[PDB]
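Structure, as structure tokens:
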Amino acid sequence: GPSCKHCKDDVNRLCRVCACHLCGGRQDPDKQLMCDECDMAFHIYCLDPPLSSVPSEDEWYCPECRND
Amino acid sequence: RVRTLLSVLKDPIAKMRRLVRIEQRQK
Ligand SMILES: [Zn+2]
Ligand SMILES: [Zn+2]
Ligand SMILES: [Zn+2]
Ligand SMILES: [Zn+2]
Ligand SMILES: [Zn+2]
């Protein structure tokens, strides 16, 4: 099956494609937002400015896809 | 109510969809 060329989906490794796009961590996956355009993950506390909670919204788009 | 990484990881179909997309991109 598929396996990431960067991290081999090894949970002991960082990956800014498979896990948080800003810190590459797998921690707190319930606080990592998925961008509905690029499907990258982002810790609420890695964003700048940071979010205090997961938005109550239908969809969310990351600063890169928003181009701001 | 946005999707989290945990929501993806817990769903085998969502997880496989994400793996397939990453593999394709890395090609
Ligand atoms: Zn990876
Ligand atoms: Zn992966
Ligand atoms: Zn992070
Ligand atoms: Zn994005
Ligand atoms: Zn980026």
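Note that chain A carries Swiss-Prot numbering, so the residues on display, from first to last, are 299-366.
Positions of Cβ are set from backbone N, Cα and C atoms, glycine also.
Under its mutagenesis annotations, Swiss-Prot gives A:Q330 to A or K the following note: Does not affect ability to bind histone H3 peptide. Around the Cβ of A:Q330 (mutagenesis position), 29 further Cβ atoms fall within 10 Å across all displayed protein chains.
What Swiss-Prot says about the mutagenesis result for A:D334 to A is this: Impaired binding to histone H3. DSSP assigns A:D334 (mutagenesis position) to coil in the three-state reduction, placing it in neither a helix nor a strand.
As a published mutagenesis entry, A:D337 to A appears in Swiss-Prot alongside the note: Impaired binding to histone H3. Counting only residues at least six positions away in the same chain, no Cβ atom sits under 8 Å from the Cβ of A:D337 (mutagenesis position).
In the shown protein chains, 15 other C-beta atoms lie within 10 A of the C-beta of A:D334 (mutagenesis position).
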